[PDB]
Amino acid sequence: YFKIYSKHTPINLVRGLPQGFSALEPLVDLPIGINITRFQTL
Amino acid sequence: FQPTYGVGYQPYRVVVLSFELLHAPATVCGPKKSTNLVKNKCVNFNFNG
Ligand SMILES: *[C@@H]1O[C@H](CO)[C@@H](O)[C@H](O)[C@H]1NC(C)=O
């Protein structure tokens, strides 16, 4: 099972990660059943 | 195949369904039937398994 959790946040900080807390809601659960060891950003 | 053939020679379409169980999570499941919800009574509930 591939669990994808997501959270969308309105920010106005220029360069880095803002300091705070925001719990990520589950977005989708996919029954893909495949081996994953490497990933790529598009 | 001609329409005027005997019943032992007429074309028959055959579909064979093969069911296997593997270590992966089983996802082809049979339809689940749901009853008319009853409130305000002591009942046996089976919500989402
Ligand atoms: C997944 O892939 C890695 C590297 O190819 C391998 O070491 C590992 O045994 C694999 N796991 C499964 C369950 O196939």
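Residues 497-545, in that order, are what chain B shows, numbered as in Swiss-Prot.
Determined by electron microscopy, 2.9 Å, according to the entry header.
Cβ coordinates come from backbone N, Cα and C, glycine included.
A mutagenesis experiment is reported in Swiss-Prot for this position, B:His519 to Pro, and the note states: Increased resistance to human covalescent sera neutralization. In the three-state DSSP reading, B:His519 (mutagenesis position) counts as coil. Remark: B:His519 (mutagenesis position) has no non-local neighbours by Cβ distance under 8 Å and separation of at least 6 in sequence.
Cβ neighbours within 10 Å of B:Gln498 (variant position), excluding its own Cβ and spanning all shown chains: 7. According to Swiss-Prot, the natural variant B:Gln498 to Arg carries the annotation: In strain: Omicron/BA.1, Omicron/BA.2, Omicron/BA.2.12.1, Omicron/BA.2.75, Omicron/BA.4, Omicron/BA.5, Omicron/BQ.1.1, Omicron/XBB.1.5, Omicron/EG.5.1.
Spatially close to B:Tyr505 (variant position) yet at least six residues away along the chain is no residue at all, judged by Cβ distances under 8 angstroms. Among the natural variants in Swiss-Prot is B:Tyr505 to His, noted as: In strain: Omicron/BA.1, Omicron/BA.2, Omicron/BA.2.12.1, Omicron/BA.2.75, Omicron/BA.4, Omicron/BA.5, Omicron/BQ.1.1, Omicron/XBB.1.5, Omicron/EG.5.1.
B:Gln498 (variant position) carries neither a helix nor a strand DSSP state and counts as coil.
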